Amino acid sequence: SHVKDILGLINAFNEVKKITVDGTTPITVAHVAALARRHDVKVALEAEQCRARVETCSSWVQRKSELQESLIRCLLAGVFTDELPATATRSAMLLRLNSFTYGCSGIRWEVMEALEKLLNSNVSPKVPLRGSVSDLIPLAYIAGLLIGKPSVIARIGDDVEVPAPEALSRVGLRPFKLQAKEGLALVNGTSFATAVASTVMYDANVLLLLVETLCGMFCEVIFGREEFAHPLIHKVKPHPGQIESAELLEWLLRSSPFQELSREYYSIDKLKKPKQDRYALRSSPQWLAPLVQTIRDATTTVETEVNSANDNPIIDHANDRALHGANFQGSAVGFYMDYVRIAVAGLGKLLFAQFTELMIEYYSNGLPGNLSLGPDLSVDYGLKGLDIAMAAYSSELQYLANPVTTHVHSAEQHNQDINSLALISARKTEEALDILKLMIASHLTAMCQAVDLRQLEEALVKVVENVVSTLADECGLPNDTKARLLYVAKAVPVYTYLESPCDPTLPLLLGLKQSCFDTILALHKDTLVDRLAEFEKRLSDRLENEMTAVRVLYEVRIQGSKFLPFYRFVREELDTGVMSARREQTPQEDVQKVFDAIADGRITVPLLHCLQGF
Amino acid sequence: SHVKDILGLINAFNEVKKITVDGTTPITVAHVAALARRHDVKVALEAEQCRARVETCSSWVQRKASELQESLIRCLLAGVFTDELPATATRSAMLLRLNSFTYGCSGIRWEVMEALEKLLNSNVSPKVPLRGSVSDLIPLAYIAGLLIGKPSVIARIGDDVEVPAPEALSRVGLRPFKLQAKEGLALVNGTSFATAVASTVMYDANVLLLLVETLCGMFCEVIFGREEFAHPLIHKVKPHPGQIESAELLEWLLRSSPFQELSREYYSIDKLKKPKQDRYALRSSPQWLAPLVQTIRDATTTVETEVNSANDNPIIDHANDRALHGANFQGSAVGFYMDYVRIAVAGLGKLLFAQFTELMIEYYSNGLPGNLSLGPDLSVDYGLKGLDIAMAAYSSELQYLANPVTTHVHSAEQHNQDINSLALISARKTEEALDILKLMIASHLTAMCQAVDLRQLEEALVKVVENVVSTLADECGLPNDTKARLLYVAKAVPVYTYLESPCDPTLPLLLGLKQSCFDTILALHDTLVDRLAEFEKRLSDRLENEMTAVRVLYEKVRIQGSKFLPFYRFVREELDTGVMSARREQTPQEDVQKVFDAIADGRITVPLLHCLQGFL
Amino acid sequence: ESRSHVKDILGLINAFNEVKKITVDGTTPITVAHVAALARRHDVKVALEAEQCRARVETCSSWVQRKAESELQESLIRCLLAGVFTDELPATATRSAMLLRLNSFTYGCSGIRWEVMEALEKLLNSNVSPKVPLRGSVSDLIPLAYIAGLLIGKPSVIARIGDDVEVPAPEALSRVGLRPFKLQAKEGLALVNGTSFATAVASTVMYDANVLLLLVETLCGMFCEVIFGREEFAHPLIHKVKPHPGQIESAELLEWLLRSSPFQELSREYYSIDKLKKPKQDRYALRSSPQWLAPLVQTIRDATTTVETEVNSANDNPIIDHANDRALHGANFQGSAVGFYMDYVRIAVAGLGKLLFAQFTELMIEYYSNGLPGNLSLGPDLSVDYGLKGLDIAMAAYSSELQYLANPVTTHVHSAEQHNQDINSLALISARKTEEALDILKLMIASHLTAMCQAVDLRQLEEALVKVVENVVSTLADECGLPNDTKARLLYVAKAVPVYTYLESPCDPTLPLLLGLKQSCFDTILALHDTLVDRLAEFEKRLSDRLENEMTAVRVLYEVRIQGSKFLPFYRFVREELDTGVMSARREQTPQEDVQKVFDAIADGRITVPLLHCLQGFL
């Protein structure tokens, strides 16, 4: 399954200490993400496997200086408005280094050692955002650093910023004097486009699994039928992503306490409730199928690019010739960044549709509008702000998923009449993921709210049942009338009348009055009316007070749910609670905490816990 | 290799007789295309294989239990004839609905499936509105409208006949069906139309892809490229499957090429004044094709999975006595991959446009004339300029089309369909995109054969100018040093830079000749001047006439050794075309039309398979 | 000065219907209504006027002829005949393109012979036009080459005479008493060097855009009437204070259309009963319509001006200044003005479609339709009447494709023609897409009007059904001998409860009618506190016998408020002229059969009759 592979990726991202750059051992998207985000991870350039092939190649080129330095000069052409982040630059530095290990570039080993040292020192040049059609200009800033160009500014850690010559001295390096072919070796790569795409693909894999898992949590809170994930439905339409996502979904909902409430809910008033769930849940495995396959396929393609000699000419020293091709063409990455962006927009649409169902009372199966706890709804608009936000997120996301590779210009004196635009495309897919992160944060926040509302719903109904039951005994109401009233206490959704339980124009008293008149006609063919009036009177004394007490006490079914790690993480570890008029905490403050957990990777802890033993 | 698979697809499309519909044997995109386009291809609904599970499921629904089904079809017959879905797509959809029923999940009667079998074989299909599906209730309601004999539904019988549905059933020996429980839903609740178009789209995408890959080699031959770009080491070290596989073909197509022999000769003369590397349209082609190849191959698998699936709801589990409520009617797998293919197709078109552009510009065509104009009178011959303009028009619309459709999902049908695939709309646009690619390939191929003729004439013309300069050097009694310089210039100068007026004192030949004469005077330092004066004098008497003669001979051969001979022989001989010039009266339209028609009806696969025979 | 864009569009519709002859003289402007008239009405003729322009044309012809002193011009035509037949540009577009090329010549800048212009005139009025390949133009060398090919009698060029006959170009010239032309100086270039085809399509695109716009604007008022909306949204002051000209003018129309509406009378009555359980404001699809329409109105009108400017221009090169003895080298062949505006209009057309989709969506959902049944089903048996659910799915399909089409074309410029045409307009491709967008918009307006006529019927049945329920309850309360205060409670419920919530089974104790009645019966018992229970039991008994059969009787009788509505023309047109009725299981016709009739009427412009009737009196 792809579920295991993404777990393998998350584990690798966490467990890795050294990234082996030897020319044999593959560098995954997890390893690139690790170097970029975790500063304790170091680069290990191994001499045993590639020092020989590299030096031979460097020797051949020399057997056949001002020229190579004036190429760098002209390619230092980007403008600072916003720039490429250090995470991206360092990833590109790693990827250019990795390209050299195959011994086709003819670069000196000494220069490769300098890259290794510069990475482990956290030194990286300030690189302008735009200029590459895919990565001559951005890679010329890495090359400019190695030759100690004063115009190129370099970072040392989070704070220090100095010119390149002084940066080289602080790490024990002297400015390089470029030999033949070396200048072209440095700038002629797909390193930047593939750097951004690597982190894009790691995040896309994590967030894909995250979205998949949260579909089960959505099922639990929306009172859905877990039937939609039955293996036979997907065996008979065997899209690999459809089967695998449903397999996870079936497993997550197998022993669900919320699904027990679901079956109980649809057993009462069966004819007046929907038989099938709406598409945002029931259609989820079919929707996820293409999205799963797109993100998995692109990972492979991105990894192939990471582990490749993307340079020109390809030096074939064993046959005394330089091979002329275009391995610097990032079309593999370019095109797959477009496909992924469309897949991400599809994940966003799934999230938007699910969130919309959750906010609307007519579709939320008992949940209050906007998930407003209230009870006073005139001063509690709940998650309406986030709902509006989700449409703003989805809308921009759909726009972003337009392709970039369809805008190829004839470039560079018409020499580059086809070019990938891979970096541009990767940046847009990165921007789309940022928006997807915003959407997952809000979704998870809302469902934790829905968990709380469902558990309180169970507690409030049981109170209404108790108060009606005891007062039926207290008022000496017959066995028939008691059964009718208890049914109404179980049937009508508490959130329809929570605002004012004893309001004569709200569903509870409405159903009660309808029952009382029905039981009068049945028992007729006078003191019953006296007993019923006393029941109504005493309900206005006890019900409101006891319903309030239970809610205030609340301010259990999740403890048996496989999504407990997510609920416990959001509520306990991030220090949040039920959203109401009484909690002095803006939705921003709540969602920001969840977003930050997703952005830094802390969300993987509850994710892995949730999926343990799958 | 994907090359093997596409050849396998082409072979199956050509040589299939019966499509086995049994619920175990897969139906490929080739089979779907074969049924749609070839009339003598029949459907084989094999009873022994799947009558059992179908009737087990059918009777299960009968145990658990008709005006309800009538109302559903009547409801969904809601399209408008503005445009219509072609019979090819409707018949493909009919086969795909039939195949879905064979899995024993739909609860439909075997009789209904038998009716679909005979309706297909009798070439009967309903008139279906183009639009209305979010993916395929409305379009599938017209197939169900036929089966129940709705008078408002019009059916086609072949190419000539269009009658109401009750009469259409009568003519093929069928009676209108009264629908049982679940049957009305079972007929309309599928991805049949979306997947039908997607199937023909995917077959075409494979054929045209291989065709574009092959013509990259032909482009190398005519543009005087370095076949080095296809060297296996360049691609093994950047091992994208599509990059390696495409390069493997191009290395093979260019091995021992007569045109590459000319290329080496061309670059050996005046090496330090010509492009050291080829431009990206050729050199970068394997890297460019890589994602496109993978996109089209992966999407072929996905569409074929949808073809061979039970896209229905509810899925009847008759063995465990329960009706499973899912959403197998959601064609998102198809919809998303149609968007991806369309982006890839746009990339294929961009490659072709870029190559075509190089070919048309003298600065980039390496000796070739602008617009590939033969002339010799260039003021009244503009060659392929018209086709050059149209190529930009094709590519422009192609790039526009490649915007995704799946990013425009609306919350639909009482917000019940809050996610829908729009697969049929997406497939339709990818279809339209492939029609444009066909237009581009047609022009591209035509421009290549034109370029073959121009290169071969270039050689014949050069051998004449050499022979004329050689003989006149003797007749004037010029020294062996002078003869060596003059024969060098005759070899070096591109013949098409002076073919308009060979003895014009301002054009490149006489310019180079007047340079050598002054170089040979200084080196040999006055009756030599009189011999050089007689050399120019006798040149303007014999040169133009002899160059004209061979051209005339040519208009009334290294492509013989070339592997692209089957293409050249197909365009020139089978399609009856010649070299484009003022003296040829056939329009660019008349020539390219013949090529396009051959691409459209599949005739082009013959020269393609001949070109690729022995490639393993 | 324009009084209102609504007056201007009505001006276009009148001009389209009334014109008999199109005057081509180089001074009198051709409008998008004229171009549409020629393309669609075969009785309309072209009149080339030899008084004003004949002199300047011949002067220009002579000057070019003098400066030259023939195969060159024929070779241009030969190489430009490079289209492929896969699909083709329809005769309407080609005939429009011929007129526009002819019109360009009248300015005396092209150097074309008057005889060629006379041939174009003759070919147009004879309904002769070449079959032109769809693609090839980056904007219109290749498509225009086929008009030029016809004039020189190229055997490969096929020509239509009317709708039936297809003959080669020499034979087509023969049948109209013309001989193939021999091209002189510049004449080859002068025929192909224009924006005629892009501007032809754009012209009938802009004419349709104007008509469909006004139609959409007007139908917003009809939507207000059926959805029970608050006309308050169109109040002048709201828009006076946010003074977008399209916003003011659309609201002005809507205020007028809703002023004395009998339907708006029902709206005020509806929101008076149970105020607290009903929305205070309408949803955006209606309330936000003038604001939404504002840029859409302005885009469509501004583009009409730009297209018309191109129509009445010398789109040719070089421009021959015979008065100052020199040829000026410019680029009037660049159709960028038409190109970019076609992109803007396509986005506006998508915007109009979104407005239609949203309004349609509210209408189909019971939670949003303010009393109307789901999918606008009549029933009463809702299990076999799914209503307009089919058209509702189609509306999502239509809108989704429409939003996709509204992506720009002008952003996809390739460096073309040996990098000489390094900026090209792509105007014809863009115009083609905007045309496709308007086709879909026609499908959307068709469904929308069909749905709203269904809604009118349902609202009028609603008023008939309720007053019967009121009558049955009122009389039984007297017969059963119930007190006046109890009678007032039960009559309130009869009026308050929406009728379509219980019409399926009126005397079902689980549906909202009996629920309210049982609620009120228990409340009255508590208020008057034994034989009262006997009288109430008799009330329930006699209601379950009498009510259902009477509700059916009035429903069958139905199978009035519109008669005072300004939308009566539309309702009568759809119902009487097109021969339709209320949609139910008792109606044999499919949704297709009904919507088709409305679509055809939109397509051939029959819809302008009820539109003009609906809007007469408006200033």
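Since chain A takes its numbers from Swiss-Prot, the residues it shows come out as 9-72, 98-114, 122-174, 178-568, 575-604, 618-676.
Structure method, as recorded: X-ray crystallography, 2.6 Å.
Placed from the backbone N, Cα and C atoms, the Cβ positions cover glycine too.
In sequence order, A:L179, A:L182, A:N353, A:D354, A:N355, A:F371 are the residues near A:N231 (mutagenesis position), counting only same-chain partners six or more apart with C-beta under 8 A. Per Swiss-Prot, mutagenesis A:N231 to X is noted as: Abolishes enzyme activity; when associated with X-355.
Among the mutagenesis results in Swiss-Prot, A:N231 to A has the note: Abolishes the formation of the MIO cofactor and thereby abolishes enzyme activity. The residue drawn here is the original one.
Among the features that Swiss-Prot reports, (E)-cinnamate binding site is placed at A:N231, A:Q319, A:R325, A:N355, A:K427, A:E455, A:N458.
Looking at Swiss-Prot, the entry for mutagenesis of A:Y322 to X says: Abolishes enzyme activity; when associated with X-371. A:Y322 (mutagenesis position) counts 26 other C-beta atoms within 10 Å of its own C-beta, drawing on all protein chains shown.
Under mutagenesis, Swiss-Prot gives A:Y322 to A with this note: Abolishes the formation of the MIO cofactor and thereby abolishes enzyme activity. A:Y322 (mutagenesis position) falls within a helix when secondary structure is assigned with DSSP.
A coil conformation is recorded for A:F371 (mutagenesis position) in the three-state DSSP classification, outside any helix or strand. A mutagenesis experiment is reported in Swiss-Prot for this position, A:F371 to X, and the note states: Abolishes enzyme activity; when associated with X-322.
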**Report entry** Members of the recorded positions set A:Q319, A:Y322, A:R325, A:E455, A:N458 whose C-beta sits under 8 angstroms from chain B
**Finding:** A:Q319, A:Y322, A:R325, A:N458
Query raised in the report: Three states by DSSP: which one describes A:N458 ((E)-cinnamate binding site)?
Result: coil
Query raised in the report: How far apart, in angstrom, are the most distant Cα atoms among the (E)-cinnamate-binding residues A:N231, A:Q319, A:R325, A:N355, A:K427, A:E455, A:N458?
Result: 59
Report summary line: DSSP, reduced to three states, assigns A:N355 ((E)-cinnamate binding site) to coil
Query - Between A:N458 ((E)-cinnamate binding site) and A:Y322 (mutagenesis position), the C-alpha gap once rounded to whole angstrom - result: 50
**Report entry** Per-residue Cβ crowding (10 Å cut-off), top of binding-site residues A:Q319, A:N355, A:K427, A:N458
**Finding:** A:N355
Requested in this report: Take the C-alpha atoms of A:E455 ((E)-cinnamate binding site) and A:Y322 (mutagenesis position) and report the distance between them in angstrom, rounded.
Outcome: 49
Query raised in the report: Which number gives the other C-beta atoms within 10 angstroms of the C-beta of A:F371 (mutagenesis position), all protein chains shown included?
Result: 25
Report summary line: Using a 10 Å radius on the Cβ of A:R325 ((E)-cinnamate binding site), the other Cβ atoms enclosed count 23
Requested in this report: Run through the Cβ atoms and count how many others sit within 10 Å of the one on A:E455 ((E)-cinnamate binding site).
Outcome: 13
